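Novice: Quick one: this structure, given as structure tokens, is what I'll be asking you about.
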Amino acid sequence: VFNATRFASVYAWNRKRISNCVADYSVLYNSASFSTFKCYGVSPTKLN
Amino acid sequence: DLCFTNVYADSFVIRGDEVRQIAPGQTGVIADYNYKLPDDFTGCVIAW
């Protein structure tokens, strides 16, 4: 979903309902390839 | 019109994309591994 081959338009935005997996958000957080990272209900450090 | 006891000028160089990182309470690799401000900060920030 992040290193995807192709993304879609804004009026036809892709939705993926990701379920049943082990999540880790540190690397997604720690990756400097991502320019805009702002969370709105949870402070990101607690997302681990 | 104010007077202070001691002044502490801290100067460095960062990447120009990392300016928003320097605010207290922000969270990000520059603000998380090698320079950290307390939330009760009293002073000014200057970047150019």
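The residue numbers of chain A are those assigned by Swiss-Prot, with the residues present covering 341-388 sequentially.
The backbone N, Cα and C atoms fix where each Cβ goes, and this holds for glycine too.
Here the residue is the original one, but Swiss-Prot notes a mutagenesis experiment at this spot, A:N343 to Q: Reduced viral infectivity. What Swiss-Prot notes for the natural variant A:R346 to T is this: In strain: Omicron/BQ.1.1, Omicron/XBB.1.5, Omicron/EG.5.1. In Swiss-Prot, the entry for natural variant A:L368 to I states: In strain: Omicron/XBB.1.5, Omicron/EG.5.1. The structure shown retains the original residue. One natural variant named in Swiss-Prot is A:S371 to L, and its note says In strain: Omicron/BA.1. Under its natural variant annotations, Swiss-Prot gives A:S373 to P the following note: In strain: Omicron/BA.1, Omicron/BA.2, Omicron/BA.2.12.1, Omicron/BA.2.75, Omicron/BA.4, Omicron/BA.5, Omicron/BQ.1.1, Omicron/XBB.1.5, Omicron/EG.5.1. In Swiss-Prot, a published natural variant is listed as A:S375 to F, annotated In strain: Omicron/BA.1, Omicron/BA.2, Omicron/BA.2.12.1, Omicron/BA.2.75, Omicron/BA.4, Omicron/BA.5, Omicron/BQ.1.1, Omicron/XBB.1.5, Omicron/EG.5.1. Swiss-Prot documents A:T376 to A as a naturally occurring variant and attaches the note In strain: Omicron/BA.2, Omicron/BA.2.12.1, Omicron/BA.4, Omicron/BA.5, Omicron/BQ.1.1, Omicron/XBB.1.5, Omicron/EG.5.1.
Help me see these features in their spatial surroundings.
Specialist: The C-beta environment of A:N343 (mutagenesis position), restricted to residues of the same chain at least 6 apart in sequence and closer than 8 Å, is empty.
Shown in sequence order, the list is empty: the chain has no residue 6+ apart in sequence with a C-beta less than 8 angstroms from the C-beta of A:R346 (variant position).
According to DSSP, A:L368 (variant position) is assigned to a helical segment.
A 10 Å cutoff on Cβ-Cβ distances gives A:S371 (variant position) a total of 11 other Cβ atoms nearby, all chains included.
Counting only residues at least six positions away in the same chain, no Cβ atom sits under 8 Å from the Cβ of A:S373 (variant position). DSSP classifies A:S373 (variant position) as coil under the three-state reduction.
Shown in sequence order, the list is empty: the chain has no residue 6+ apart in sequence with a C-beta less than 8 angstroms from the C-beta of A:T376 (variant position).
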Novice: By the count of other Cβ atoms within 10 Å, pick out the sparsest of the variant positions A:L368, A:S375.
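Specialist: Sparsest of the variant positions A:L368, A:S375 by Cβ contacts within 10 Å: A:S375.
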Novice: Cα-Cα, whole number of Å: A:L368 (variant position) versus A:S375 (variant position)?
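Specialist: Each residue's Cα considered, A:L368 (variant position) and A:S375 (variant position) end up 11 Å apart.
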